[PDB]
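One structure, pasted below without further comment.
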Amino acid sequence: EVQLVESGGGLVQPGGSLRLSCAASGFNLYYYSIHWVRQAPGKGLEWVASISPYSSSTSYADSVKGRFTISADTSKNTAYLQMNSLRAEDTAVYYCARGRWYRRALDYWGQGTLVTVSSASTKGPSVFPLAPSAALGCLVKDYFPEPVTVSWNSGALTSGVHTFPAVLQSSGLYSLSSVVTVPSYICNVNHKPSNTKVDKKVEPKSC
Amino acid sequence: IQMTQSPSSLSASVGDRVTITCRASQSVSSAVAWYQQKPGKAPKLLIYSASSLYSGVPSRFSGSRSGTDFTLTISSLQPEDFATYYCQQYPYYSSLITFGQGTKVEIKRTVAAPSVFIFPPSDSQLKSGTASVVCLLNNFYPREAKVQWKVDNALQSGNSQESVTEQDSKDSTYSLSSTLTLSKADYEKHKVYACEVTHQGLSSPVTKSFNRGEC
Amino acid sequence: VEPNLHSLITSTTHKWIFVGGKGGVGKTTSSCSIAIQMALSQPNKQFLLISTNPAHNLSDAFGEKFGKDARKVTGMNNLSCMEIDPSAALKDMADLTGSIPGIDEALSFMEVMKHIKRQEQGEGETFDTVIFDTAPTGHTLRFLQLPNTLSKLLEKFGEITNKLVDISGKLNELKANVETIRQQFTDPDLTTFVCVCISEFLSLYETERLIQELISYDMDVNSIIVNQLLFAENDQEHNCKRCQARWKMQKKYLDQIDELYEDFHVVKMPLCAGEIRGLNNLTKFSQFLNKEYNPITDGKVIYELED
Amino acid sequence: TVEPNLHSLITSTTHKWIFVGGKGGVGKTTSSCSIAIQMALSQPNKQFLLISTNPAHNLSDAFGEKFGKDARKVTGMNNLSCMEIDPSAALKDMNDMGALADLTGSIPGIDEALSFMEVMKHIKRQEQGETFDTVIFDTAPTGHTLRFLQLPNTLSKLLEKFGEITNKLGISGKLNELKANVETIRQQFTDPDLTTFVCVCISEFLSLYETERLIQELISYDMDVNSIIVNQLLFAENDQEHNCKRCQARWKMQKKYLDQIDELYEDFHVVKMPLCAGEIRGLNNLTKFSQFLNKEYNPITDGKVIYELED
Amino acid sequence: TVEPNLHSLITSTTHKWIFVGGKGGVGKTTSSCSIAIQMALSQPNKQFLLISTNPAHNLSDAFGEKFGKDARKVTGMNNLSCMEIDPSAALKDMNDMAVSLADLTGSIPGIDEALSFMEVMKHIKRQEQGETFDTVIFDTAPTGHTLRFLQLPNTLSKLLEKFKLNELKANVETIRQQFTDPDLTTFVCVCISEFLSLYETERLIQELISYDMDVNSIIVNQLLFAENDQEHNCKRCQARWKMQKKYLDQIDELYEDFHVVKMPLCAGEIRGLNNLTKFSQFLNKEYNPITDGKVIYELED
Ligand SMILES: Nc1ncnc2c1ncn2[C@@H]1O[C@H](COP(=O)(O)OP(=O)(O)OP(=O)(O)O)[C@@H](O)[C@H]1O
Ligand SMILES: Nc1ncnc2c1ncn2[C@@H]1O[C@H](COP(=O)(O)OP(=O)(O)OP(=O)(O)O)[C@@H](O)[C@H]1O
Ligand SMILES: Nc1ncnc2c1ncn2[C@@H]1O[C@H](COP(=O)(O)OP(=O)(O)OP(=O)(O)O)[C@@H](O)[C@H]1O
Ligand SMILES: [Mg+2]
Ligand SMILES: [Mg+2]
Ligand SMILES: [Mg+2]
Ligand SMILES: [Zn+2]
Ligand SMILES: [Zn+2]
C-alpha cells in the first residue's frame, strides 16, 4: 500500500512562488529519502532535489539551487518543495519519488503534478470546426495553461480519433487539433484550469 | 557528470533483442539504475545496481556493466515493452542524481503512405478576425515526413506549426497536422492554398489544395 | 529495594535525570523508555528528553526528526525531544568553533542553564523534568564535571581579567549560575543518574568505575538497568548452545551485580527478538521498567514487537 | 571483487595510522585489539602501538593488565604495546614539568586534545629519533571521534586567526612550529597509503544509519575508508540446531540488513564476524578471534571455534 | 463506497463542534462518549470537551464519576473532560457575580438550551481572543429539543436583526457561520434499526440539512447480527434480527452518501472508561460480526 501523492501544481508568473506537497503513505518517510524529479514538455527526466531526514541532509540540482528548498514534515509524513524565483524553464511535470538509505534508485513515484510558469493569463479555448470537405475535426485554439482533454460524441466515438499534442504559439497560448475519420458529430473540449466546457457541432459545408 | 545515453531512438519489431547503452563520464562503480516511462505515466524502476533485477520486473530485462559502460538488454521485445527508457547514476561519493537523455523504443512495421486532408479556415474563425488552415497527414509510417505550404505558388516560412501523434497502438502508425496561421487580411490577399507532402511511401509528392471561398 | 524504577517513574521531585553507561548497552532505548513511562504516569507535567550524545539517536528511535528546538513526540502530549546541532546553533548566536572538541558538552551545559533560568523566573518555554540520553561513560563524566571545572576556571579568569563593559560582573553572573547547577545536580531529590549496562565483563568494570566516579561528584545513582538479558532457562527452548553458554555467563555476573548493588534498583530487561523502535514498541518495552519483567510470564512480549 | 577481510591492511608495510571506530558498543575495542594482534603476528620485525582515545578505557580490561599514559608491551608478545592516556597524569608530568593541570584536565575536549598531542609528539620522534612503526587507535564512539579527526583541520584554521591576533595583542615561532606540525599530521591523515579508518558496526537498524553518516563524514575530510567490520553476527542458519525463536528472528533481521550493507558497500572490504559463545578477553581468546579478520570466517567450517574460547 | 466508519471524523483536525444526536434511547450518550474517547486517543496533543445538553444527564452515570457545570477531566484520560450544566447552580453563581428569581429562571422551559448556547459563546469568546478546548463534542437531548438548540443561532441573529449589543450580535453571527461550516461543525446521527426510529431519523436529518448543518455520519446501534451468533436459535433474536436486517438494507440504500457505522448489541454493560473504550473502537475500524464477535461478551463487569 506504498504510494506517493503530489499536489500544489498550478500556474505562476515568472519570479513568483509555488509550494508543492508530496503526501506519503504505506511507509515512514523519515527512514527513506524523498526526491523531486521533473520533466519539461517533450524533454527527459531531471532530478532537482532530495531530502533524507535520517541524516538531516538535503541536495539540489545547480539549475534550482538557491531558488528551491526541499523539506519534510515527519509528523505529517509529507515532503515539500518550495519553489521561489520561478522561470519559464521551470515549467515541468514534477514527480516525487522514494529512495532507500542503501539504494539511491527511485522505486516508488507519484502520479506527477503540473507546474506552469508564464506571464500569460488563464484563458479558455475557442473551438472552430474543421468541417469535412472522410476526415473532420475540431481546432482548439488559444488556451492557457495545459492541459486540454477532448472527446467525440461524449465518448461514443473513439475509433479513428487522433488528438494531437498541443503546440505553444508565439502568443504564449496553446493550440491543438483533434480529428476523426468516418464514412462519407460533436467534439467535447474540457479545460479545467479555466473551468470551461464547450461542445461544438461539426457538419459539412452549406452551399 | 554527464551520462550519455545512446541511441536516442530505435525502431524494432516484436521478438527482437535490443540493447540500450549509457556511458558514464567518471567511474560510478555499479551505482546505475534503469527506468521505463510510458506516455503520461511516471517512470517505473527496472534495474538497480547495474545488473540487479527489481521486484516484479519480467526476466527478459537485463543489465550489465563494463567499466563506465552500462547496458540495458531486452532479450525479446513484447508489445508492452515499447516506451522510453532512462539510465540513472547515483555514485556513492556524491548525492547527485543524473539521468541519461533517454531512448524511445518504437515499433517497426511496413511502409504506409499518408492519406492527406486539407481544412480551410472555418467561417466561425474568419468572423473572429484570424485564419488558420490545417493540413492533415493520417496514419503513415515511418515518422519522417516534410510538409511545405504554397500560397499562389509561393513557399511559406515561419508561419506554420506541426504536431505529430504518438505511435497508434494497433496501426503502429503516426499522424501529423501542419497549421499555417495568417491574419484574415493576408488570407484574403491570395486565392490558392496548398500543402505539399513528401514521404517515402509516395512515388511523387501529393498535393491537396482549395480556392478561397469557392466552397 | 524493588527491581524496578517505579519510584523514579512516579517521582514528583526530580528535575534532572541522566541516563548513561558504556557504549551500546541501551542508553537511548532506556532513556526513551523512561521518558515515556514518566510522561504517561505524570500527565500534568511536561517532559523533555535531550540527547547529549553528538551522534544523536532520538530521531532514529522514534522515527521522526528532532532538532535544537524542542518538539513534541507524535502520539504524546507531554514528551518532547531535543537534538542540538552545534554548527547550526552557533549560526543562530564560527564554524570552526562548532568543530572544537568539547563544544557538544558546552552547548548542552548552556541548554541546562537556559532551563534553570526559565524555571526560576516562572516564565518562558519550560519543562518540569529533563531526561538526558547521554554520550557514553567517558564524555558524560566530562560533562558532569563541568560545574566543578567551570567554577575553578572562572576563579582564575578573575585575576587575569582584573589584569586589564564591566566584565567582572559577567564572571560573577556565571559563577552564580554554575553554582546553582552544582547544587541542583548534587541534590538527590532533584537529580539522579540511571546507569545502563549489560551483564558482560567489559561492562561490569566500566559501570563500577562510572558509579564510583559519579559518587565522588556527589551525584546520586540508585538505579541500574541490566539490559539485553537472554533468560535462556526460561526460553522454553532448552537447546541453542550459544544462548545457553552466553546466558550462563550473563547469569554468573548477574548474581555479582545483585550482590554488590543491593542498595540500588537493579532492573533486568530482556534481549528482544524484535526491533525496539517507534512509540508503540518503545512503550511496550518500557512497561518492564515500571513493573519487573517475569521471564515465565511476560516472555511473549519478546516476540510481540511490531515490525 | 573486494575480498571480505583485512588481509591487505594486516600485511601492509605503508600504513602508519589506523583508526578503528564506529557507534557505541559495536566492537571497536575488540576489533582494534584483534587488528593490532594480527599485524603484530604478521609483521614480527615491526613495533606496534594500540592507543585508546576513548576516555572510558577498555584495553586494560580486555588484556587483564593495567595500561596508562606510558606505553607498555602486552604481556606475552614482543612487538605489541598498549596505551591509555590519563589527562590528569599527562598534564601532571607537564605540571611537574600544579593547579593548571587538574583544571584543564577535566575540560570537555581534553581527551581529544591530548590524543592529538600524542600524534604530534610521535611525529617529532620519527623524524629525529627508533619508535613505533604503526599506531592503531581504539577510538571513542562516533560523535567525539569525529571531533578528533577534524582537529588537524580545526587547529589549522584556528592558528591562522590566532597568529594575526596574538601578534598585535601581545613566541611567534612557537606558532609556526605547531602550525607546520599540524599540517604534517593532516598530510598523513589524508594519505590513503599512510592512514585508514576501519569502520565497525552491527547489522541492526540503529547502527546502519549512524555508520553511513560516519563514513560519509570521513570521506568529506579526505579520510581513507575502505573497510567495514560487521560484528556480532548470529549466522543462525549454520547452527545446525536450527531452533531458538529469538536467534532465528534476530538473525532474520541481521541477514536482511546484511544484504543492504553488501549492496551499498560493494567497493569496501566487508568483514563479517560471528557472535561468540564465550568471552573475547585475554591474550589467547582475542588472538583466536582475530584470525577471522585475516581469513574470512566460514559458518560452515569454523563453526565450533565460537565455542572454543577459554573460560 | 463511503467507508462504514467514523475514521475521517476521529482523525479530523478541522472540526471544532461535533453534535451527537438522534431519537430517545438509541445511544447518543454511549456513542458520544465513544466518539470523545476515540478522538482523544487519536489526537493526544489536543484537548477535547464532552458537553451534555440533555437536561437529564448521563455522562456521570456512564463514566461513574461526578461531572457538573464546571468542566472536569475524565479519570483515566489526559485530554478528555465532561460537563453537565446544572441550570440552578449556573444561575445561582451568575446571580452571585451580579451582586459582586434566579431559581425560577432556571426552571423556565428553554433555559437549558439558552445556558448550553451560553457555554458555546463562552468558548468562542476565549478562542477569538487570547483570553479552553480545541474540539467540543455535544451529547445532545433527543431530536426535538436539540433542533431548537441548533436553530438558536439563526433565531437570535434574526430577532436581533429586527431589533454592547453589537458584541452580542457579533458573537451570535460568528456561531451561525461556524455551525454552517462543513469543516468545523458536523452532526453524527445515532439510530436503531426499528420502524419508529427510521422515520424520526429521516425527519431529523432533512431538518438539519435545511439549517445548513452538515451531517454525513449515521450510527446504526444495537444490532443483533443473529446470523453470526454461533447459536442460530433463540426465536426472539432471529425474529427481531430478521426485522433489523430488513431495515438495515433500507438505511444502507438511502444513505449511500453517508458513513453508515453499524454497532452491535453487547451482552455486558457499556459503562466505565474500560468498556466504553472497548466499544468505541468499532467507530474507527468497522465491526466485523464474523471476527470481532467475541468482544460482545468481553465487557468488564
Ligand atoms: N533490550 C533490547 N533488546 C533488543 N535489542 C536492543 C535492546 N536494547 C537495545 N537494543 C538495540 O541494540 C542497539 C544499541 O542500543 P542503544 O542504542 O539504545 O544503546 P546506546 O547506549 O544508546 O548506544 P550509544 O553509545 O551509541 O549511544 C540498538 O540498535 C538497539 O535497538
Ligand atoms: N564478536 C563478538 N562476540 C561476542 N562477544 C562480543 C563480540 N564483539 C564484542 N563482544 C562483546 O560485546 C561488548 C562490546 O564490545 P566492545 O567493547 O569491544 O565494543 P566498543 O565499540 O569498543 O564499545 P564502546 O563504545 O564502549 O567503546 C564487549 O563486552 C565484548 O566482549
Ligand atoms: N450497543 C449497545 N449495546 C448494549 N447496550 C447498549 C448499547 N447502546 C446503548 N446501550 C444501552 O441502552 C441504553 C440507552 O443507551 P443511551 O443512554 O446511551 O442512549 P441515549 O440516546 O443517550 O438515551 P437518551 O435519549 O435518554 O439521552 C443504555 O442503558 C445503554 O447502556
Ligand atoms: Mg545512544
Ligand atoms: Mg571501546
Ligand atoms: Mg443520553
Ligand atoms: Zn539462541
Ligand atoms: Zn436471544
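Following Swiss-Prot, chain D shows residues 4-100, 124-155, 158-198, 212-352, kept in their order.
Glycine residues also receive a Cβ, built from the backbone N, Cα and C atoms like all the rest.
Straight from Swiss-Prot, here's the annotation block:
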BINDING   D:26-33, D:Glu245, D:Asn272, D:315-322  ATP binding site
MUTAGEN   D:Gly30 to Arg  Abolishes ATPase activity, leading to secretion of resident ER proteins
MUTAGEN   D:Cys285 to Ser  Prevents dimerization; when associated with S-288
BINDING   D:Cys285, D:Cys288  Zn(2+) binding site
MUTAGEN   D:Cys288 to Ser  Prevents dimerization; when associated with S-285
Starting from the Cβ of D:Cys317 (ATP binding site), draw a 10 Å sphere and report how many other Cβ atoms land inside it.
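Its Cβ has 20 other Cβ atoms within 10 Å.
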Around the Cβ of D:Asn272 (ATP binding site), how many other Cβ atoms lie within 10 Å? Please give the count over every shown protein chain.
22
Under a three-state reading of DSSP, tell me whether D:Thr32 (ATP binding site) is helix, strand or coil.
helix
Out of the binding-site residues D:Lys26, D:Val29, D:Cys317, give me the one sitting nearest to D:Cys288 (mutagenesis position) by CA distance.
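Considering only the listed binding-site residues, the nearest one is D:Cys317.
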What's the CA to CA span in angstrom from D:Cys285 (mutagenesis position) over to D:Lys26 (ATP binding site)?
28
For D:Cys288 (mutagenesis position), just count the other CB atoms lying within 10 A of its CB, please.
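Taking all protein chains shown, D:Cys288 (mutagenesis position) has 25 Cβ neighbours within 10 Å.
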How many whole Å apart are the CA atoms of D:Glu320 (ATP binding site) and D:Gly30 (mutagenesis position)?
13
How would DSSP class D:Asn272 (ATP binding site) in three states?
strand
Which of these binding-site residues (D:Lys26, D:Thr32, D:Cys317) have a C-beta closer than 6 Å to some atom of ligand 5?
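List returned for ligand 5: D:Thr32.
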So what sits near D:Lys26 (ATP binding site) in its own chain, CB-to-CB under 8 Å and at least six residues off in sequence?
D:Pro169, D:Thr170, D:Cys242, D:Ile243, D:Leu247, D:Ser248, D:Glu251, D:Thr252, D:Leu255
Using C-alpha atoms only, work out the spacing between D:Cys317 (ATP binding site) and D:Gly30 (mutagenesis position) and round it to an integer in Å.
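Approximately 12 Å lies between the Cα of D:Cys317 (ATP binding site) and that of D:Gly30 (mutagenesis position).
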May I ask which of the recorded positions D:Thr32, D:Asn272, D:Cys285 have a CB within less than 6 Å of any atom of ligand 1, listed in sequence order?
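So the answer is none.
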On the three-state reduction of DSSP, what should I expect for D:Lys26 (ATP binding site)?
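Looking at the DSSP assignment, D:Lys26 (ATP binding site) belongs to neither helix nor strand, so coil.
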